[PDB]
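Novice: Here's a structure for you.
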Amino acid sequence: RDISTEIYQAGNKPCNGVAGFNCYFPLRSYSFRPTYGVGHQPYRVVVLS
Amino acid sequence: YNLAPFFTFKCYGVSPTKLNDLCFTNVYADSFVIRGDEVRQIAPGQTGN
Amino acid sequence: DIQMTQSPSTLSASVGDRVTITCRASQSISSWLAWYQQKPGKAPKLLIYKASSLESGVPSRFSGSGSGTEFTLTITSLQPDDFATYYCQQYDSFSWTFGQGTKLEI
Amino acid sequence: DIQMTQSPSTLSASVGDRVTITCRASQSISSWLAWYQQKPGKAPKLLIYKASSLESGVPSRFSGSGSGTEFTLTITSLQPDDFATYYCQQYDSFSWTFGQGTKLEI
Amino acid sequence: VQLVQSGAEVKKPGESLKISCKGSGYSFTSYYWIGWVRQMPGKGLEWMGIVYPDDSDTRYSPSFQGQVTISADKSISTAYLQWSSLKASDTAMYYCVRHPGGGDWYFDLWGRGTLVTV
Amino acid sequence: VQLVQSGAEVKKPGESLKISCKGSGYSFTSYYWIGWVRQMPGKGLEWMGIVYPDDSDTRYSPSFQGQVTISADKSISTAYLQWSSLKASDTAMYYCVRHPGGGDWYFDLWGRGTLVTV
């Protein structure tokens, strides 16, 4: 399980929260809406290992 | 990535970083000029003039 | 299409009489028959469904019986309300058909 | 069925005072409490959801805090319309349960 | 709980026409099969067709197949019978009917009727 | 963005009771969970049940499960609270309430109310 919230430093130059080109937040919201299609509708997954 | 200070580069179905690692069957570039507030209108499933 | 033959075409009886309209089907239709009553110039009214069960709001004197080919609609006591044309409609299978009708008359 | 105890059952405070109301949970809920204003003979109106954020149309005088079993609702400065019943309900898990309610008097 | 049907329309042969009936007073209108039944003046009832307003599914009778065009709109709960090129024989009363689903296919409700004259 | 409930009514024990709530002012009404809350005279609120109008899925409190039946007519954006075997304990004023989606399960919208006294 990865819970990293650090900005992804895609560029060689540092990305310390700059959010410029090659600098962006790792986590993106799904923004589920019922209007979305079945493929985009949320699905709850339980993996029994 | 050298085009303008604060360009908005929004990729749907792909990642901005990964484009260099992919092969594309058919590529089309559509160029136009719009108002800034109408930029968000250029996206899949959006409402505007 | 299942064919409904309704007998008799015209029947004349006095008020308070008992009448037995008959309807026959070309094919066996189990108990899926509906009896309707239409007054002249008026929309038909559903009376009997499932060939025995009366529709709510219909006088209890109406009764239905029979299965398969034979179906009997019986009225114990006639009244001026009862004097109207009577139809039998099979709903066992699609392409629904109506009987020719019986003209109950005073 | 998470059980909520709301204390005190009735509270009397002069206008302009700061009032605190405690909502206690049988089992811990992760900031899933809602606070409602119910005036006598009226519909409860949402003040606070998630126990921190407040609903639109609610003045900043009403506030909420707390987490886990213990939650608190506080009014810094009372107003004539402020005095009425207050409810707390958990929405952490289904079978949602309300508090008993606190009647506010001057 | 009854169906409201449009007024009588008189047209010469060879003209298109559409007859509307809307049910009222009952809930779940689009989930009830709404049909048309034709009665020739001084003749027996003849079932024309049925439509499901929810998905616009139609089951015409073989006699009237390919001739009538029954459709429905669930927004206003109104079933339309569109007839094109009115023929001379097309001079009969048209009843809007509703019938339940399941095994109960009998027409429990009947519209008053439209005096289509051609 | 309001929920209009049926008028308050008084009924004798053993009768069938139906209470109607119609939602207006917000689009996608079928996609909002709509529920009922009971307030006994001089008592706290008790959540009773919720329904999803699109698929008619119903959830009930353990106390009120079976005792009540909550239904949703998505066609007319309405929710119905149906009680059978009215009794003296069945005397309270009822709220139609709306749920936001996602993880927010408070009642953002409340109806004016429907008193029922047996």
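What you see of chain A is 466-514, where the numbers are those given in Swiss-Prot.
Every residue gets a Cβ built from N, Cα and C, even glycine.
Pulled these from Swiss-Prot:
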type	residues	note
MUTAGEN	A:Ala475 to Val	Increased resistance to neutralizing antibodies
MUTAGEN	A:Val483 to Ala	Increased resistance to neutralizing antibodies
MUTAGEN	A:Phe490 to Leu	Increased resistance to neutralizing antibodies and human covalescent sera neutralization
VARIANT	A:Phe486 to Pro	In strain: Omicron/XBB.1.5, Omicron/EG.5.1
VARIANT	A:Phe486 to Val	In strain: Omicron/BA.4, Omicron/BA.5, Omicron/BQ.1.1
VARIANT	A:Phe490 to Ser	In strain: Lambda/C.37, Omicron/BQ.1.1, Omicron/XBB.1.5, Omicron/EG.5.1
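I'd like to know what surrounds each of these features in this structure.
Specialist: Mapped onto three states, the DSSP output places A:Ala475 (mutagenesis position) in coil. If you take the C-beta of A:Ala475 (mutagenesis position) and look for same-chain residues 6 or more apart in sequence within under 8 angstroms, you find A:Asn487, A:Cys488, A:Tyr489.
Other C-beta atoms found within 10 angstroms of the C-beta of A:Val483 (mutagenesis position) number 14, with every protein chain shown included.
Taken residue by residue with DSSP, A:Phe490 (mutagenesis position) is part of neither helix nor strand, so it is coil.
Around the Cβ of A:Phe486 (variant position), 18 further Cβ atoms fall within 10 Å across all displayed protein chains.
In this view, A:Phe490 (mutagenesis position) is surrounded by 11 other Cβ atoms within 10 Å of its Cβ, with every protein chain counted.
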Novice: Among the recorded positions A:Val483, A:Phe486, A:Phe490, say which ones reach under 8 Å of chain B by Cβ distance, listed as they appear in sequence.
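Specialist: Out of A:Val483, A:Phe486, A:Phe490, A:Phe486 lie under 8 Å of chain B.
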Novice: Between the Cα atoms of A:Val483 (mutagenesis position) and A:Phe490 (mutagenesis position), find the distance and write it as a whole number of Å.
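Specialist: The Cα atom of A:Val483 (mutagenesis position) is 10 Å away from the Cα atom of A:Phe490 (mutagenesis position).
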